[PDB]
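One structure below.
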Amino acid sequence: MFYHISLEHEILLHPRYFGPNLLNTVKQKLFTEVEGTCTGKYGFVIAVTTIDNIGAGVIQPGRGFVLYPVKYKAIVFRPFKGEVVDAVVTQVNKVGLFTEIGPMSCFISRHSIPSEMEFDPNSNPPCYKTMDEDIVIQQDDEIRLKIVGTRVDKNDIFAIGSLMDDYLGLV
Amino acid sequence: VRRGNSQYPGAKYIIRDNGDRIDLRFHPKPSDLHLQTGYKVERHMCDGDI
Amino acid sequence: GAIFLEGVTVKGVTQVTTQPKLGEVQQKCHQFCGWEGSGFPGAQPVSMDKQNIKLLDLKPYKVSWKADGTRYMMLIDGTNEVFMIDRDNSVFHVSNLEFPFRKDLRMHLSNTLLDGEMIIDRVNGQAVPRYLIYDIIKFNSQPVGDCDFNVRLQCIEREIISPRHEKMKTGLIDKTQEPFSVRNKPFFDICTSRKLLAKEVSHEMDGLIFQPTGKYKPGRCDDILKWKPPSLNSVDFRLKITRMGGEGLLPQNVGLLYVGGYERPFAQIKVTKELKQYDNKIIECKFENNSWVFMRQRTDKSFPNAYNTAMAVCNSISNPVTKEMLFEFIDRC
Amino acid sequence: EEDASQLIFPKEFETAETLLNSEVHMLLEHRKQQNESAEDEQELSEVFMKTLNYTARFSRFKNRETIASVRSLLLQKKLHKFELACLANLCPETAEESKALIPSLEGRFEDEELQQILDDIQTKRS
RNA sequence: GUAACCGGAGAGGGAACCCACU
């Protein structure tokens, strides 16, 4: 779910960046370091809207580097066990369906797929379809989904979803 | 660095930004003799050193 | 990988993976060459520079011109026992090449080692793979490689190029049925190469290679000098596109130009998304200015070339040897 | 212990302000306009691009004033702060659908009021 | 412009006692 939180971070600056514009370089360093980053505790940090405060930087003893404690407002994405959000299909596969949510990618398994959603290998695009042929889940479709479990991989979050729940399907 | 360790007014090691340590006294390949502004060089003690 | 000739597929040439025969072929190639180390036993030229060009006046030379091809060694040891070797020491088996013995045309060559290239030559709009025999190493247990260079050239001619033509004259060998043509690379005196550079083939020439008249020596042969146009330059760089941002430094992405046998970045390149496709791949680069820049990516090669190779090419490109630059240098003699 | 149905959130994460897809888009488009101008800046991340196109295709109402209007009107009624954005993103068409999607509202408010709020939401839908 | 042919490998115990130096 998308949020607006204030975060704390400390950035070391090499002495060559002091210049006549130190705060601008501080802003750029914080952007380049926490833009697109992922944390298992707080989820995806999509973007930093503003920097709340830049504290007094302490010169490290014996090292030219200076660290600034920085307060900044950033928008985060960390999904729940128990939240429901709409997702978009990226790949149809016999093991399961690959669907894309924001930055994160989750898959729905066949046993989690309701038994009505039969396989159609022979359709020119592989499809998830009923015997009644009403619901057609296909590549690039937007669907409802119920994310049950999340995993952290190389400090990047991937999750898994369920689709058994009622009303949860094609938009 | 070009003088090296054999001649006295020279260097023993040259440390690069990655932390890679090059030993100047054992046949350094002419490629890594070249140095940039970020590196550190371990020169011998010279006149005026404290 | 194992690709005989890139661009055109040749029938009957078959790469061999069978370890028992691969080992015998490679080891007895080393035996024929008297080669100390492992790998490719053949003589390897070096790039010409200001120091190299001096060697031309110290001793007589023979001249030929480099044409686009791959370094490739034919070992002839029987009727079908022809195993075919490149710079990577890979071995291919060729079927239909038959090498008649000059005295007995029914007898076929054995224990013969040739030096040559696979060059694609388009004649009548069709690509004809050709083999140019510029040197011979071994011949029927005779140490022809220890003979003079002109002597070896005449052995090439009389013992190989003529008996085969003798047998196509009688029809017992069909030129159409052989997988690719076999010829000898032409050689001239140093005076003749001056006409090559009123040069009407200035665009059709890839460079020059100079051959001393001395005895054959394996591996790196310092007095065999290749001339390569400087504007047309050129090493295989193993590239790791790396986001190298030091501690306290703004993160930066750069392309590190590695070479063979040297654990550190030999040089750096202006990394770019249009260069990101060939991540961790062997590439050639051009050092026009102080920046090496990319021309083509070599999927065939897997290893970067050696550090000494990098040094030699850097020296050569630093002293750009041009056609007009050596034209007068030989015209004075 | 962290469950959206039973409303357990981390203490460090309790006070955060939740956002809509449309207002996330306006913020990200503001950042995109900031970065395209004032050159010599780092190229935006693949995460940024994915979130931008996601919230573009998932933008309910484009109008900026509509965002403030729906936020204010829904917060005027006493509801938990996490529910505002999830309700406005999902946009249920029936109160049964709304209670099925978010079990917390089940029993929190009556059917008529919940359906009136939902109908206002679809009314401000663009 | 070859399968770098090894990659420069140096780190080399310790405890005890004795003598000696400032």
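Following Swiss-Prot, chain C residues are numbered 229-425, 430-565, in order.
Just so you know, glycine gets a Cβ as well, placed from its N, Cα and C.
So that you can see what the record holds, here are the features copied from Swiss-Prot:
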ACT_SITE  C:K294  active site, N6-GMP-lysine intermediate
BINDING   C:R299, C:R315, C:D343, C:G344, C:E345, C:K458, C:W459, C:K460, C:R528, C:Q529, C:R530, C:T531, C:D532, C:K533  GTP binding site
MUTAGEN   C:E234 to A  No effect on GTase activity
MUTAGEN   C:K294 to A  Loss of GTase activity
MUTAGEN   C:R299 to A  Loss of GTase activity
MUTAGEN   C:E345 to A  Loss of GTase activity
MUTAGEN   C:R528 to A  Strongly reduced GTase activity
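Feature annotations (Swiss-Prot) mapped to structure.
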residue	record	DSSP class
C:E234	mutagenesis position	coil
C:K294	mutagenesis position	coil
C:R299	mutagenesis position	strand
C:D343	GTP binding site	strand
C:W459	GTP binding site	strand
C:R528	mutagenesis position	strand
Between C:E234 (mutagenesis position) and C:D343 (GTP binding site), how many Å separate their Cα atoms? 19
Cβ-Cβ under 8 Å from C:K294 (mutagenesis position), same chain, 6 or more residues apart: which ones? C:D438, C:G439, C:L440, C:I441, C:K458, C:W459, C:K460
Give me the largest Cα to Cα distance among C:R299, C:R315, C:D343, C:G344, C:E345, C:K458, C:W459, C:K460, C:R528, C:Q529, C:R530, C:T531, C:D532, C:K533, the residues the record lists as binding GTP, in Å as a whole number. 27
Lowest 10 Å Cβ neighbour count of the recorded positions C:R299, C:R528, C:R530 is held by C:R528
For C:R530 (GTP binding site) and C:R299 (mutagenesis position), what Cα-Cα distance in Å is obtained after rounding to a whole number? 15
For a quick check of understanding: among the mutagenesis positions C:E234, C:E345, which residue's Cβ has the most other Cβ atoms within 10 Å? C:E345
Determine the Cβ neighbour count for C:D343 (GTP binding site): the number of other Cβ atoms within 10 Å of its Cβ. 21
How many Å lie between the Cα of C:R528 (mutagenesis position) and the Cα of C:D343 (GTP binding site)? 27
Of all the binding-site residues given, C:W459, C:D532, which residue's CB has the most CB neighbours within 10 A? C:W459
Work through the recorded positions one by one (C:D343, C:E345, C:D532) and name whichever has its CA nearest to the CA of C:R299 (mutagenesis position). C:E345
Using Cα coordinates, what distance in whole Å links C:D532 (GTP binding site) and C:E345 (mutagenesis position)? 17
